[PDB]
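Reviewing the structure listed below.
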Amino acid sequence: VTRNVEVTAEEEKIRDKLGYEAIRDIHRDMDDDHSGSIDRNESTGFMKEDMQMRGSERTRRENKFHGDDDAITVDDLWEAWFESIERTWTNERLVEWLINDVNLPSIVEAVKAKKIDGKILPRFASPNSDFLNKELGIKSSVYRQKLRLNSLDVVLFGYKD
Ligand SMILES: [Ca+2]
């Protein structure tokens, strides 16, 4: 029922439609002037305001997000996410993260049953809150908020800990 095949980022936009659309929603949320690209002022601004990140936490992440690219398009963001090690996380690795970093043991049995993996992280991180609420059944607003922000951090800037 399942086979392992080499796919391109473009092909995966179609196959992982909900993940791509999540990445696109995140990008629109960060793209404050709607230019279609995220600049260094927008990305740090987003960290500062929407992710409530202190100055000392931002510069490392700015560099990871941008590199030498001063203007991150949706395609750029999708490509970086598509290529990321975190997208490859197993269900096991994802549960390890929920326990050790996010501290949300209450959602673990749902995550395990649904067999979701690293590919779900953008949907966790999406400013459209319907997936965490309705699909995973996370009733707590506080819990959703915390998973969303931790997922954003990992989707946008990679895992570090
Ligand atoms: Ca912009």
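Residues 25-185, in that order, are what chain A shows, numbered as in Swiss-Prot.
The way this entry was determined, per its header, is X-ray crystallography, 1.9 Å.
Even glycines carry a Cβ here, placed using N, Cα and C.
The domain 'EF-hand' annotation in Swiss-Prot covers 42-77. Under DSSP, the residues of the domain 'EF-hand' (42-77) split into helix, strand and coil as follows: 23 helix, 3 strand, 10 coil.
Under its mutagenesis annotations, Swiss-Prot gives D55 to A the following note: Sterility along with defects in ovulation, slow growth and stunted gonad development; pBoc arrhythmia and fluid accumulation in the pseudocoel; when associated with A-57. Of all the Cβ atoms in the protein chains shown, 20 others lie within 10 Å of the Cβ of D55 (mutagenesis position).
Counting only same-chain residues at least 6 apart in sequence, those with a Cβ under 8 Å from the Cβ of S61 (Ca(2+) binding site) are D55, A95, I96, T97, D100. Annotation source Swiss-Prot lists Ca(2+) binding site at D55, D57, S59, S61, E66, citing similarity to another entry.
Under the heading of mutagenesis, Swiss-Prot lists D57 to A and annotates it as follows: Sterility along with defects in ovulation, slow growth and stunted gonad development; pBoc arrhythmia and fluid accumulation in the pseudocoel; when associated with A-55. Residues near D57 (mutagenesis position) in space but far in sequence (CB under 8 A, at least 6 apart, same chain), listed by position: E66.
Annotation source Swiss-Prot lists domain 'SAM' at 113-181, citing sequence analysis. Here the domain 'SAM' (113-181) has, by DSSP, the following mix of helix, strand and coil residues: 53 helix, 0 strand, 16 coil.
For the binding-site residues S59, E66, the largest tally of other C-beta atoms within 10 A is found at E66. Below 8 angstroms of C-beta separation, residues 36, 85-86, 89-90, 94-98, 100-102, 105, 143-144, 146-147, 149-152, 173, 176-177, 179-180 of the same chain, each at least six residues beyond the ends of the domain 'EF-hand' (42-77), sit close to that stretch. The Ca(2+) site is set by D55, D57, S59, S61, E66; from the centre of their CB atoms, other residues of the chain with a CB within 8 Å are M54, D56, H58, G60, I62, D63, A95.
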